[PDB]
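Here is the structure we will look at.
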Amino acid sequence: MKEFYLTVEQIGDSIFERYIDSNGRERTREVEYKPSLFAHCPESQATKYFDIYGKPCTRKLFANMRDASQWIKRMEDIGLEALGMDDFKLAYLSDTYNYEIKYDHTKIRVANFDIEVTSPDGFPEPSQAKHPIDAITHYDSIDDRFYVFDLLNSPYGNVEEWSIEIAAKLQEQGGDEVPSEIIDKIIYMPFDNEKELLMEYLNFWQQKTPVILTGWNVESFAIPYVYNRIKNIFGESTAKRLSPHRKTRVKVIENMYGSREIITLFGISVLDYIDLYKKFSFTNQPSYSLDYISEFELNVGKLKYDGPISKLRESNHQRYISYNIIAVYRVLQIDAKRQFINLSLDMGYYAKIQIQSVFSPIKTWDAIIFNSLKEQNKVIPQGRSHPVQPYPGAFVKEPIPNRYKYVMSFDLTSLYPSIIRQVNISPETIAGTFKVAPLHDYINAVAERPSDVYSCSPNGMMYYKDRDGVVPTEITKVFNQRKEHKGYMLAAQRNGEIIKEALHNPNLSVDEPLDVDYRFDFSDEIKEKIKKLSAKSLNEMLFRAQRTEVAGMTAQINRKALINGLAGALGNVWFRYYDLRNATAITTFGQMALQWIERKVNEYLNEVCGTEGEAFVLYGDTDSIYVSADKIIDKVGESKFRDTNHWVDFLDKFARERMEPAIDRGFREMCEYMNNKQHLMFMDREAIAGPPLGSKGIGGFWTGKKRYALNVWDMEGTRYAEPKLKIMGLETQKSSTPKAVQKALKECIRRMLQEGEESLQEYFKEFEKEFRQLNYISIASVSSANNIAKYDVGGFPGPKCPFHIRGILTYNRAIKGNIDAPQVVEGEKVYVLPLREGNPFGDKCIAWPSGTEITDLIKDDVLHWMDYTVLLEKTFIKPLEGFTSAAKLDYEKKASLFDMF
DNA sequence: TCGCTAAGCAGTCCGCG
DNA sequence: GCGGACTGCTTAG
Ligand SMILES: Nc1ccn([C@H]2C[C@H](O)[C@@H](COP(=O)(O)OP(=O)(O)OP(=O)(O)O)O2)c(=O)n1
Ligand SMILES: [Ca+2]
Ligand SMILES: [Ca+2]
Ligand SMILES: [Ca+2]
Ligand SMILES: [Ca+2]
Ligand SMILES: [Ca+2]
């Protein structure tokens, strides 16, 4: 096989590399790598190395990496550019793996672990590690085994061995319901004392040294706790055995308002799953506890136990160990679904970076661009310091707040990467500048043509047309990979809809789900067989279709995230190719594009309708426009349509056959106007929306910018079995909105869009009447909690104290003198509830850690004093008032003359 | 929360005769 | 009460 790296590190003048050799074996080596860097040189000096601007360079080969680093410093001292890859491990990877890396995940040791620490006096601080580690579960991907290290004797209690038999049993049999499919994969090791547990764990670690190390909060908790605990008991040299090169470093992670410490383990790639999830999932969650995320992702119930976690080991050690094992498995289950590890490996190996660098788009693109340029013997420029300066972004049209009955949306494909490729935007393709007219003059095609030679953006920039820049070349490669995965995602989605349709008529028979590839549209044969299947087989197929869609989503959305990240990195001062001229060339071109095409669509539709100056485009944001289709529908007349699907087909055909060709013509003219290198403004129909035929539904509404709701029948070619609400920006979409309130507001919107005013009034009356019965957690607001200390003046709110922070201060007073009570953690999320006048907490609200029940110490009082009235007005009534006012609708029936009978 | 801009709403403080 | 200046937070893209 082709060899591939696992990890790479620089330690002084040595590169330490763990890799898979040509026989599939894991190896380690120390290489005394001599790096090269570059200086500009005279024309007369014949060279094969040129900087990105075509200026000649001489290569300087250093005796060692420290010499190269010293040279960089001296060049700064002199005031001359030191060119080349200054991150020597990336240069090493480039030299050692000079080909597209083909990797084999089955040879990469992926370790998933979780530790337990019993702590009487509150949260066990990983920098102190003052409490024994009493359980470790460590899953190894190569062995496919869960290794359980169980401490039976502790100063906090001696316990009996954990029983796998009881663990397997149902909760209803007194068991722990450890999933049967992992029961045979558990390797249980009880220990008489902590020292032998930890020593054996290190020997195990040495035999089975993780390459990728993950779990939940492993970087912020488990890793530093294990390191520091071993350090405290045995000394530093023993703790450093967690590194295959015996090198570790305390790394201080700084933010706006403080800092924290993590432990860097040289020769290991830590990908904490909580951070992979935050980066790659595109969710914003009210809580990031593993129980909360597992419930959300997997629909598995919360792990239930009695008493506080600090007494679980002594009261129920059996459950304590079982829950440690389940915790590790939950993460593997999330990954089986989301496939973020697979994604990280794909991106890391593509860029030729340390796998953990996937968290940094700057580092990822730096390595991609470096490798690409190196292929042509070109030399990368030195990074420079730049002051942070704001720059303009996208255009967002101000909508007229209203109901909108029939709506068709159109969307530019991968806008910013397409702009980059179209205009040819790159550090080395800058050709010069032209005199800019106001943007509106370009939008209306009245400004002078920028250039007859170069490719232009309306910010005043001109670019070469003879050859692609490195940024367009490399962005195109990832754009093209994404396209394939988006295709699989959309096919799986369409396939899902076929199964949902068939589920209306399940057959009374015993059968199996079909063995099919959900990444490809079902053939007619598969479709025939589906129509004959039972509900059991159909639901199983639906689950699989949906899992395939998720896999496609992960692969495609994060590839999109990376290429959009390149556009954004051009405006980050730490990027090697930072240039506000280029960053702004992209965004300003985007503003023109959207407003240019708005004008073109209005002009086209006014022509077909035989009108003048009517606004068909009701809204736009960045890369999309929303077109009112009422007049198109009315031109044939609603009576002419057999059903909803009939007018959806008609609008689908109108968009594809009439509007898209008109949009294309409009954008080709714009390309010529800007003299761009290649026309790549591809704007396709996105959504078709409206009320069910013959209903009183309003179809859609806008309240303002980035705030709207549509009843959608077709999205990007997916024809839904049932209409889907597309709600953007409204309170139903915000993690801050109470769970039950999101749900109620969503149903109010559904009724508005699908059924009309009377249906809405019916539901509102019932909700208002019954909501006081809702569970307190379901009606609590959520907020991130920053700067708690800043606003804390002797336990009371300081000037300008935010509402959620006030609530935390209230909580803190109420739990004062309890080392046991859960503490609110700076920077994390809290639930927030309002309190009625004259309550014993002495303030108008209380807040406690999100994803948890409030402590029993005060729960009864909180429930008794909760202000339901304030809760309802603020979270439900006020947003609903916004929705209905915009839609020109009433949520309460107004009095009429009919009331007199 | 270690790892692009536009823009919405909640809440504080205080003016507005 | 509402709105503007301001902080804080969370969206859409
Ligand atoms: N983090 C982000 C997100 C978006 N955008 C900009 C660039 C995008 O091109 C544009 C629209 O983003 P979308 O994700 O809505 O869709 P794209 O057009 O990028 O991709 P698709 O091909 O899915 O339409 O907004 C950005 O600069 N940075
Ligand atoms: Ca735990
Ligand atoms: Ca788009
Ligand atoms: Ca599209
Ligand atoms: Ca059937
Ligand atoms: Ca869009």
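Every residue number used here counts from 1 along the chain in the order it is shown.
Method of determination (from the header): X-ray crystallography, 2.0 Å.
Heads up, the Cβ atoms here are built off N, Cα and C, so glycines get one too.
As given in Swiss-Prot:
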type: BINDING; residues: A:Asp411, A:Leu412, A:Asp623; note: Mg(2+) 4 binding site
type: BINDING; residues: A:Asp411, A:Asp623; note: Mg(2+) 3 binding site
type: BINDING; residues: A:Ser414, A:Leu415, A:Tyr416, A:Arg482, A:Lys560; note: substrate binding site
type: MUTAGEN; residues: A:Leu415 to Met; note: No effect on base selectivity
type: MUTAGEN; residues: A:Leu415 to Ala or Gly; note: Decreases base selectivity by several hundred fold
type: MUTAGEN; residues: A:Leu415 to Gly or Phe; note: Increased misinsertion, increased mismatch extension and inefficient proofreading
type: MUTAGEN; residues: A:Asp621 to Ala; note: Drastic decrease in the efficiency of incorporation of dGMP
type: MUTAGEN; residues: A:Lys706 to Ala; note: Almost complete loss of polymerase activity
type: MUTAGEN; residues: A:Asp714 to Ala; note: Complete loss of viral replication
Max pairwise CA distance, angstrom, over record-listed substrate binders A:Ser414, A:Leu415, A:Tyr416, A:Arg482, A:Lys560: 14
What does DSSP call A:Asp621 (mutagenesis position) in the simple three-state scheme? strand
Rounded to the nearest Å - Cα separation of A:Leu412 (Mg(2+) 4 binding site) and A:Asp621 (mutagenesis position): 11
Sorted by sequence, non-A:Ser414, A:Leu415, A:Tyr416, A:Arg482, A:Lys560 residues with Cβ within 8 Å of centre, substrate: A:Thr413, A:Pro417, A:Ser418, A:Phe479, A:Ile563, A:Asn564
In the structure shown, which of the recorded positions A:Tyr416, A:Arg482, A:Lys560, A:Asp621, A:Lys706 has the fewest Cβ neighbours within 10 Å? A:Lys706
Sequence-ordered, the mutagenesis positions among A:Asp621, A:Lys706, A:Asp714 whose CA is within 10 A of the CA of A:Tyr416 (substrate binding site) come to none
Of the recorded positions listed as A:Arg482, A:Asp621, A:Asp714, the one whose CA lies nearest the CA of A:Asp411 (Mg(2+) 4 binding site): A:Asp621
Spatially, and counting Cα to Cα, which of the recorded positions is closest to A:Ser414 (substrate binding site)? Options: A:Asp621, A:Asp623, A:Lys706, A:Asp714. A:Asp623
Please identify, among the recorded positions A:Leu415, A:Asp621, A:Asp623, A:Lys706, A:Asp714, the one with the smallest Cα-Cα distance to A:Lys560 (substrate binding site). A:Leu415
In terms of DSSP three-state secondary structure, what is the assignment for A:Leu415 (mutagenesis position)? helix
Compared by Cα position, which of the recorded positions A:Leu415, A:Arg482, A:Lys706, A:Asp714 is the closest one to A:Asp621 (mutagenesis position)? A:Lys706
Where does A:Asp714 (mutagenesis position) sit in DSSP terms: helix, strand, or coil? strand
How many neighbouring Cβ atoms, not counting its own, are there within 10 Å of the Cβ of A:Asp623 (Mg(2+) 4 binding site)? 22
Taking the Cα atoms as reference points, how far is A:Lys706 (mutagenesis position) from A:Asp623 (Mg(2+) 4 binding site) in Å? 13
Using a 10 Å radius around each Cβ and all protein chains in view, which of these recorded positions has the most neighbours: A:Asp411, A:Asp714? A:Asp714
What is the nearest of the recorded positions A:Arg482, A:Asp623, A:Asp714 to A:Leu415 (mutagenesis position), using the Cα of each? A:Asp623
To test your reading of the Mg(2+) 4 site: which residues beyond A:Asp411, A:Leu412, A:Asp623, same chain only, put their Cβ within 8 Å of the Cβ centroid of those residues? A:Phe410, A:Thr413, A:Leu415, A:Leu594, A:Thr622, A:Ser624, A:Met683, A:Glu686
